[PDB]
4 protein chains.
Amino acid sequence: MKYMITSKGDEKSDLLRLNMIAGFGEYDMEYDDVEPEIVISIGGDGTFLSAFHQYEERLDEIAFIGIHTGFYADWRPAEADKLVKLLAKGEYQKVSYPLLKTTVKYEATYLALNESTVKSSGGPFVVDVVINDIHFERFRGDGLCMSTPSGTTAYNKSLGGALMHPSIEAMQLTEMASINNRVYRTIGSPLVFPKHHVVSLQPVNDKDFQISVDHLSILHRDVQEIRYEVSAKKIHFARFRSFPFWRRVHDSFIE
Amino acid sequence: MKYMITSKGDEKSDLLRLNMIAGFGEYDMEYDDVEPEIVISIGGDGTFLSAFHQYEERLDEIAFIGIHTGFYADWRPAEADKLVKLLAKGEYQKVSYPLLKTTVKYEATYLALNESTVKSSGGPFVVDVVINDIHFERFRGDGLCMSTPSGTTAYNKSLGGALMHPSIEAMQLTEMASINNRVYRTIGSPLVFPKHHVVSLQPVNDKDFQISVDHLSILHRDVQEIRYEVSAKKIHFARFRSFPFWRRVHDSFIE
Amino acid sequence: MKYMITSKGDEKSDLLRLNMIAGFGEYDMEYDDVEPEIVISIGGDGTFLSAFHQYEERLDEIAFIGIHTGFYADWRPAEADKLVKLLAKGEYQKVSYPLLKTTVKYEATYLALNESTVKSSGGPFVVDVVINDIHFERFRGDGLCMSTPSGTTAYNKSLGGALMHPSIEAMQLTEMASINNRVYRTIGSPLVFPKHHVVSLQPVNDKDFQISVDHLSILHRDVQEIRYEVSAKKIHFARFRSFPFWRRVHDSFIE
Amino acid sequence: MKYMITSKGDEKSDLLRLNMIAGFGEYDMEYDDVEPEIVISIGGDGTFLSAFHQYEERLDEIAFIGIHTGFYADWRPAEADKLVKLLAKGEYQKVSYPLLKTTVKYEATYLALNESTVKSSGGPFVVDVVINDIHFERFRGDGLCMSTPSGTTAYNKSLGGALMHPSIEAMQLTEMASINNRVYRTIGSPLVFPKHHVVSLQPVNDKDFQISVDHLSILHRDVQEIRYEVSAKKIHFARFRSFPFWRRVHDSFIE
Ligand SMILES: NC(=O)c1ccc[n+]([C@@H]2O[C@H](COP(=O)([O-])OP(=O)(O)OC[C@H]3O[C@@H](n4cnc5c(N)ncnc54)[C@H](O)[C@@H]3O)[C@@H](O)[C@H]2O)c1
Ligand SMILES: NC(=O)c1ccc[n+]([C@@H]2O[C@H](COP(=O)([O-])OP(=O)(O)OC[C@H]3O[C@@H](n4cnc5c(N)ncnc54)[C@H](O)[C@@H]3O)[C@@H](O)[C@H]2O)c1
Ligand SMILES: NC(=O)c1ccc[n+]([C@@H]2O[C@H](COP(=O)([O-])OP(=O)(O)OC[C@H]3O[C@@H](n4cnc5c(N)ncnc54)[C@H](O)[C@@H]3O)[C@@H](O)[C@H]2O)c1
Ligand SMILES: NC(=O)c1ccc[n+]([C@@H]2O[C@H](COP(=O)([O-])OP(=O)(O)OC[C@H]3O[C@@H](n4cnc5c(N)ncnc54)[C@H](O)[C@@H]3O)[C@@H](O)[C@H]2O)c1
């Protein structure tokens, strides 16, 4: 089947990609970076994120695999030949993780695999947080982060967020340095939203925001609304062997 | 239909219960505290918790309503006559929240509407946390809290936990004063588990634990295992009008 | 004695300043915004911060008073005539709060009354934290905040910092969204440093930083070192009546 | 000079103590556990805490040394012979850390080297926090912890407290699972108090408290007041070589 391999671009990753390409050549197994059914990323989570964003229009057609030279991998370099062989035989099942939809109105829509965050253009950050049309809080602070379940181990975690198992179709909102006093009040806790709940951020002053979607960070001017919802689209991973999310978490954070 | 009313036992709550009983007398609408289809609690969340635990064997037969003299209410005293009338007409729909199953092996099983917590008998607290048979961490600290989604606003919140919408069938584990240094390591983040994930606590030293289930707190001796799972049983509420969970959260925590 | 009055610039503050100027005219009591012995700020803490930075070269000659139209005030508008009279009689004692020295080497030196923070130019933020020449941690995250004792109620608080009584000559370092995993480690706790302890931040990648000092925020390029120490200089307040720091904290945060 | 050695009581610690006693026998250097000038603790911080509490009446006469078989040590077993020799020559300087005074009125007074905490007898915990006679907050939650500067790395840290350098004569109050909503309010931040500030805890309901002082935990009945102040007494350590507090912190928490 059709496949491609992205690389981090250092000497180790490129050489490992070339050797895999040669290994796939022994099967067949066409290399195609236009319309692949399998996308292999060799590098770190940054590389994997770039891979995902490179093919975010063909998510329903692709299964992703990651090699870690690393949360979204999966595979070590020395196991790469085993991977070539298993991938060749099609000895794998597919696992789907939920994604986050960000809509910015002035409409621009973005997909996040990890999170989408909002900060001012610098800038005291003040927004009204509206949940399913109900005014929930006026947030004052450094910014806000909306994470997918697989993103919960990333920026979310650093902000005091809960780790959520990715079989849960949800998104989680965390505060960055919220101001709380006698006058200003936020909830001061992460919030976990189900699919079909809509969280809207509305400007108070100040309509210019620095908006991130995974690695991408761009200044948006004249914003009327930032809207979050769990996406209808999912990312598919190829697997291969049991590597439970909680084991993956243990390995990345405990030992 | 059959109904009963529990009261906090102060003068305001009892008098309000008597007046409701008289109001229900005008319809019919039998009072029955043995096998009711409707349980009305007048007091605070403590009263509501007692009401739930009083009828935890007939959860699939009962719809609960709360009057707040108050997170699980619902109703103010001055609206009580409206409630009598709407309840009388059956002008209501049913909402279900998920519950937590606690199993203690030496088997004793408990249902929690809010949370189940574990602390030592005093006592350095040290347990191994096992998730679906995988050893995740050795927890050292003051204790652990496992919360339902509606419990997330209670003890969970105080411990840095996320608020979860109760349409999500999950349970959330929070740490109490975890010790983290060069030698001792916990995840240091709340964890959100889906239905059918099992979290087991296993003793390291020390087999005596103070175990709470909502209001109930009992010392357990010679414990082999404490097991958490999202219950197959649900609590049903009667509603009546739109009062969204996030609005309820706003009202209790923001203003 | 010589005095000046700064104003927030809204209609209420200007009018209140004019009336005070007229009140001081009845005594004498020269207005002098070049070399004042007394600086009155009418507005909020922003106004007070601007006032402090306007005269940071004559700190040892000035006593500051704040009117709140407000943590650094002190006075309500309706009490302004009492203030004019007490100030006129010299019926006041002086209270001194410690300040923070920031040195940026490529040397630029800054004084902070609240805090000095560091973030990347955008930018993954990674610095080595060196304490009295000992390499303490490599910090990865969003940034760092170094606060004076009176700043502890501001940005510091939002970041999980302790509130310190300003009779303690210290500075306190807080983390912004620190990354902690199996590979990356920070202390994950605020740190309180005495006078004569030096905290140095050293670049790892990346030598461009966005550095804040109270309200001022500027991008610094080609940085070799950022150095923090409790300053030898102090801010003096005029007081007037007992208004204890902990009472001030209660009033701003509790009720 | 007069000395004694406490041991953890395992085979390694006892044998190491015997060998040190023999080493000291070669000098002289009388062993005296009644009125020693030097107290050596071999074990962990628990052993060191027991050593401190064993001689808390002769603190102004004793210098403490710790051997770690370990925050309050100082020394590894393999260095013990070097210690015997340096101690013998008197090649050491003295470092003093501040302590906490706890007073319980119904007066019982306790000294803490680490912390003094308060929880209910089980028991919703509710107390009024009074600072220098001013009513600061009504605390509702699991309990409170008051830490010395050297205790800041212990229970304090686990509760989100700041690490304070022990050259600062202070005490720090941290919350255990504080309840904060629309009705109930705490400061939600650690508080750092200078010497001569008095923090008083006053019962609201409920006059029975479980009070800890380092390792000691006792139920107190019919309490009118719990009073905290930085003690006039200090603990003295013998040193020997440079081992800075921040280095000690690095070694215990970073690597
Ligand atoms: N303070 C913070 O936690 C912080 C700040 C900014 C960005 N980020 C993260 O960086 C990501 C993208 O940046 P980049 O990779 O281009 O460079 P980067 O250096 O900013 O982030 C990469 C680091 O984050 C880790 N990471 C990425 N996804 C993860 C996941 N889901 N779980 C655990 N760790 C994960 C990577 O392994 C790597 O260590 C963003 O999606 C965001 O999550 C984190
Ligand atoms: N530090 C803490 O947050 C803490 C400590 C112990 C117990 N608790 C809570 O107390 C509950 C039962 O105790 P009790 O009611 O018999 O007496 P209690 O005084 O210990 O708790 C009652 C308080 O908790 C509130 N509460 C109960 N359920 C809630 C919910 N789901 N969301 C928000 N607030 C809620 C009540 O309104 C009331 O203010 C437990 O289920 C536990 O959640 C909390
Ligand atoms: N997330 C945050 O807490 C955050 C983010 C950026 C800046 N700041 C603060 O803003 C200050 C200066 O900004 P500005 O005033 O020009 O505009 P600003 O809007 O960014 O900050 C002003 C707000 O902070 C409050 N404040 C200032 N000093 C305080 C103090 N010591 N204690 C308690 N509250 C205090 C003011 O009363 C006002 O509500 C900085 O010194 C920094 O402390 C805070
Ligand atoms: N969640 C918690 O952090 C927690 C809970 C209860 C007690 N404690 C601590 O335990 C201490 C006494 O108990 P124990 O030693 O008899 O048995 P213990 O097991 O309860 O505590 C001993 C542990 O705490 C560490 N410790 C002691 N003092 C320390 C210090 N100042 N800095 C860093 N770590 C330190 C020890 O090295 C050891 O790992 C108390 O003083 C309290 O600080 C901590």
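The numbers used for chain B are those of Swiss-Prot, and the residues that appear cover 1-69, 73-109, 115-263, in sequence.
When the header is checked for method, it gives X-ray crystallography, 2.1 Å.
Cβ from N, Cα, C; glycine included.
Features reported for this protein in Swiss-Prot:
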- B:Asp45 to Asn: Only minor changes in the structure and a 10-fold decrease in the kinase activity (MUTAGEN)
- B:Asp45: active site, proton acceptor (ACT_SITE)
- B:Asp45, B:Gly46, B:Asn122, B:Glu123, B:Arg148, B:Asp150, B:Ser158, B:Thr161, B:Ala162, B:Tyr163, B:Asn164, B:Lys165, B:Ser166, B:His223: NAD(+) binding site (BINDING)
- B:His223 to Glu: Twice less active than the wild-type. Its activity toward DTA is increased 2-fold (MUTAGEN)
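Spacing of B:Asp45 (mutagenesis position) relative to B:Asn122 (NAD(+) binding site) is 10 Å (Cα to Cα, whole number).
Counting 3 residues missing between B:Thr69 and B:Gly73, the deposited model places the Cα atoms of those two residues 8 Å apart.
Those residues noted as binding NAD(+) (B:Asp45, B:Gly46, B:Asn122, B:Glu123, B:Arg148, B:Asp150, B:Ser158, B:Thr161, B:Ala162, B:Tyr163, B:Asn164, B:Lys165, B:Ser166, B:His223) have their most widely separated CA atoms at a distance of 31 Å. Taking 8 Å as the upper bound (exclusive) on CB-CB distance to chain D, the recorded positions B:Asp45, B:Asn122, B:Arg148, B:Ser158, B:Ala162, B:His223 give none. Gap of 5 unmodelled residues flanked by B:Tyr109 and B:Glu115; Cα separation 7 Å. On its own chain, B:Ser158 (NAD(+) binding site) has B:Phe74, B:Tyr75, B:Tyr100, B:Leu121, B:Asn122, B:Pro174 as residues at least 6 apart in sequence with a Cβ closer than 8 Å to its own Cβ. When the neighbouring Cβ atoms lying within 10 Å are counted for each of the binding-site residues (B:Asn122, B:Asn164), the highest count belongs to B:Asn164. Residue environment of B:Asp45 (mutagenesis position) contains 20 other Cβ atoms, counted within 10 Å of its Cβ in all protein chains. By the rule that a residue counts when its Cβ sits under 6 Å from some atom of ligand 2, the recorded positions B:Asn122, B:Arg148, B:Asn164, B:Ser166, B:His223 yield B:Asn122, B:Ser166, B:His223.
Put simply, of the binding-site residues B:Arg148, B:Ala162, B:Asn164, B:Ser166, the one whose Cα is nearest the Cα of B:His223 (mutagenesis position) is B:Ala162. Spatially close to B:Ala162 (NAD(+) binding site) yet at least six residues away along the chain are B:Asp45, B:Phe74, B:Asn122, B:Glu123, B:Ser155, judged by Cβ distances under 8 angstroms.
When the recorded positions B:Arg148, B:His223 are compared by the number of other CB atoms within 10 angstroms of each CB, B:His223 has the fewest.
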